[PDB]
Protein chains: 2
Amino acid sequence: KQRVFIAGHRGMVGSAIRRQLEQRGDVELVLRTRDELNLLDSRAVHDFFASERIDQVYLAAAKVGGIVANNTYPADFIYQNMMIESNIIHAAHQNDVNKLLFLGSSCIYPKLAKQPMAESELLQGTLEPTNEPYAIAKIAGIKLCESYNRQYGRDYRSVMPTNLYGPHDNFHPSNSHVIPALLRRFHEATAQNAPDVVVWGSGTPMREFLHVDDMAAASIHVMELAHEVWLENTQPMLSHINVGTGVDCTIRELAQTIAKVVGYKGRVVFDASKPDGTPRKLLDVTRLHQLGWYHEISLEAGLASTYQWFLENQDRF
Amino acid sequence: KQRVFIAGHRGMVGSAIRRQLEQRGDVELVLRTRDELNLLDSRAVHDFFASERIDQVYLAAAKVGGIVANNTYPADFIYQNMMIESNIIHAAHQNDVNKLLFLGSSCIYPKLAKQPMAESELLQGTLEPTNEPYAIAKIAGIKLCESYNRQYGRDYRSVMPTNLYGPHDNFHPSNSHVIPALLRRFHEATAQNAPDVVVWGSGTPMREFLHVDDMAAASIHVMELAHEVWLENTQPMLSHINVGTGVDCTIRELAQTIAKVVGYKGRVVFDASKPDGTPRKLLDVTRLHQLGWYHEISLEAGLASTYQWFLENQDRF
Ligand SMILES: NC(=O)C1=CN([C@@H]2O[C@H](COP(=O)(O)OP(=O)(O)OC[C@H]3O[C@@H](n4cnc5c(N)ncnc54)[C@H](OP(=O)(O)O)[C@@H]3O)[C@@H](O)[C@H]2O)C=CC1
Ligand SMILES: NC(=O)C1=CN([C@@H]2O[C@H](COP(=O)(O)OP(=O)(O)OC[C@H]3O[C@@H](n4cnc5c(N)ncnc54)[C@H](OP(=O)(O)O)[C@@H]3O)[C@@H](O)[C@H]2O)C=CC1
């Protein structure tokens, strides 16, 4: 029976992985809250790995946030993520944990990357200013993995998710992420019976979204693949695997679908006097598909269930 | 009287900065050996910054090495450099040290960068495989600086040196760096009276070199410039300053000059059946020059004095 440590098990991604691993007895979960184990503390992390007998590690702990947070607390974002990654990865190795899965992000790719973005797009150009510090920390996390794999013969794998959504996401009004922000706005516009909801931009840009449960499934799939199969589909210095749907849709389609899911009867209006972001942004998931994994949750279905979750948990936001 | 902490004061770059700051009483030096203070230990570093009253920090501590070391111990190179940087920069901030100078490297630029390499060449393309882990750690160091500057209003500056040479360099036979490797080989070829010295490649590629004392001078200059002057010549997210001569010379010219300096009478032979590296590699030092600093040590002069140092210290290698 495999003893698995899921760092940051309370977070959106961490909890989703936990929900799926709890549903099987061939695995025993070792979990620690931030109050029980501060991941920024090197000594505490080594002590923990030394006392417990960990077989696998899902590194889902991170200092995450929206556009405002990333530009407001850049030092906290680069520093904390760098320490958490370093502490866990090095402690794991020091205590003979050979298997580890690092969760990156798609913000890591160059701002002007070629679409769809293949894994080799990594470090091919300048990063988006807003995400720069966070992105550098994450890229460092991947390189730490590859370096321990190369030097010590470890099996530290990494997955790069596209935009995620689902339960436990940040539905607070401060969150800039489009899905939870729109679910909230349309929910309230529906409740207050507002004639219209104005969204900035033309609605023409295309984005990719993946439900968090699909994310967790792909993660566990990649974690559990045969080492030989993984080595065969990756390179020692280009080892990360993109995780997404490979399907993009316009913001207009997204807003319109959310309106329907929520039961909003007003008008969805796009104010084109405001600028759009990049025209298109999606991952090339060829590598993942060849590894035999395909997503199961469609946008409409995922938005419906997530809204359902938001309804039962709204007295938290 | 300014209290200055020079991390890694025993190293090549660290010691050069120390030699120049020791030669002035308006500064008081706080130094700690690796045995006195382990920079990888977070608690020890915070304790030190808490006990001492540091005004400035020259971050010259690093896990450095040649081609063999970087490819043999990649994990040690990325991990140690990331921890040392993180620990010092965060501890400094936590204890109100507002001034800090971070020493990067030119290995940090993309493999296929445009020559000469301006500071904006950073993160514009893939890194040299050999230096990848080290390079990522260093880039992270720069971004840590910029992030603390942005968030907390700190004054953490950074300089990017070209290839360095001078006393305290690694003259061991294991060192791959061209200058100390050639000084050693020509020294021995001269002593054993070998008819020739064969060097791999055509000798046509061009490289830039800067004596370590010039390096230290430029560093101290950049550290002591007026904050307004520095802000005026840099950008918050493109703040590093290239440090070099801006002059390149062929490997052939380099080997021939070393032969002369050492008094070698044999033949210098280039074996063109072996591959060359990139054709040209040098820094654009426009930004540094506009800051009013210019190098003083020429190649012939620097090679002569360095050889002199090697002679008085050969019973160490
Ligand atoms: N969020 C998103 O939109 C998606 C995320 N990703 C990837 O998923 C990763 C996880 O994101 P997500 O689940 O949404 O974020 P969450 O903030 O929900 O998860 C982070 C978790 O880590 C814990 N944590 C942070 N610092 C510490 C610490 N010092 N000690 C102990 N625990 C700590 C947090 O606990 P607490 O809250 O108690 O402090 C939290 O439970 C990201 O880093 C990113 O790489 C990719 C695309 C999108
Ligand atoms: N070397 C070169 O060719 C040039 C270097 N640079 C830049 O200069 C920087 C310094 O390089 P250089 O002076 O040549 O290297 P050195 O190895 O001579 O300097 C590193 C110093 O840091 C100390 N150190 C390392 N780890 C620790 C630790 N954990 N605790 C305490 N002290 C520690 C080392 O001490 P000890 O030896 O006692 O362990 C050593 O004295 C580089 O990182 C690079 O960014 C740029 C271009 C070229």
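Residue numbering for chain A follows Swiss-Prot; the residues present correspond to positions 3-319, in that order.
The deposited model was determined using X-ray crystallography, 2.2 Å.
Heads up, the Cβ atoms here are built off N, Cα and C, so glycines get one too.
So that you can see what the record holds, here are the features copied from Swiss-Prot:
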| type | residues | note |
| --- | --- | --- |
| ACT_SITE | A:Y136 | active site, proton donor/acceptor |
| BINDING | A:10-16, A:36-41, A:105-108, A:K140, A:163-166, A:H179 | NADP(+) binding site |
| BINDING | A:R187, A:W202, A:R209, A:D278 | substrate binding site |
| MUTAGEN | A:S107 to A | Nearly abolishes catalytic activity. Minor effect of affinity for NADPH and substrate |
| MUTAGEN | A:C109 to A | Nearly abolishes catalytic activity |
| MUTAGEN | A:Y136 to E | Abolishes enzyme activity |
| MUTAGEN | A:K140 to S | Nearly abolishes catalytic activity |
| MUTAGEN | A:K140 to R | Reduces catalytic activity 20-fold |
| MUTAGEN | A:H179 to N | Nearly abolishes catalytic activity |
| MUTAGEN | A:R187 to A | Decreases affinity for the substrate GDP-4-keto-6-deoxymannose |
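Sequence features, as recorded in Swiss-Prot, placed on the structure.
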| residue | record | contacts (Cβ under 8 Å, 6+ apart) |
| --- | --- | --- |
| A:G10 | NADP(+) binding site | A:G16, A:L41, A:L61, A:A62, A:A63, A:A64 |
| A:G13 | NADP(+) binding site | A:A62, A:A63, A:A64, A:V66, A:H170 |
| A:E38 | NADP(+) binding site | none |
| A:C109 | mutagenesis position | A:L129, A:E130, A:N133, A:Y136, A:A137, A:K140 |
| A:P163 | NADP(+) binding site | A:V15, A:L105, A:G106, A:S107, A:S108, A:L212, A:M217, A:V245, A:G246 |
| A:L166 | NADP(+) binding site | A:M14, A:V15, A:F211, A:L212, A:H213, A:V214, A:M217 |
| A:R187 | mutagenesis position | A:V199 |
| A:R209 | substrate binding site | A:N165, A:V180, A:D250, A:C251, A:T252, A:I253, A:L256, A:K283, A:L284 |
Under 8 Å by Cβ from A:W202 (substrate binding site), counting only residues of that chain that are 6 or more apart: A:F272, A:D273, A:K276
Rounded to a whole angstrom, what is the C-alpha distance between A:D278 (substrate binding site) and A:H179 (mutagenesis position)? 15
Substrate site residues A:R187, A:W202, A:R209, A:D278: biggest Cα-Cα distance, Å? 19
Sparsest-packed of the listed recorded positions (A:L41, A:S107, A:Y136, A:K140, A:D278) - C-beta count within 10 angstroms: A:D278
Taking the Cβ of A:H179 (mutagenesis position) as the centre, how many other Cβ atoms fall within a 10 Å radius? 18
When the Cβ positions of the recorded positions A:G10, A:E38, A:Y136, A:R187, A:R209 are compared with the atoms of ligand 1, which fall under 6 Å? A:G10
Among all protein chains shown, how many Cβ atoms are found within 10 Å of the Cβ of A:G16 (NADP(+) binding site), not counting that one? 22
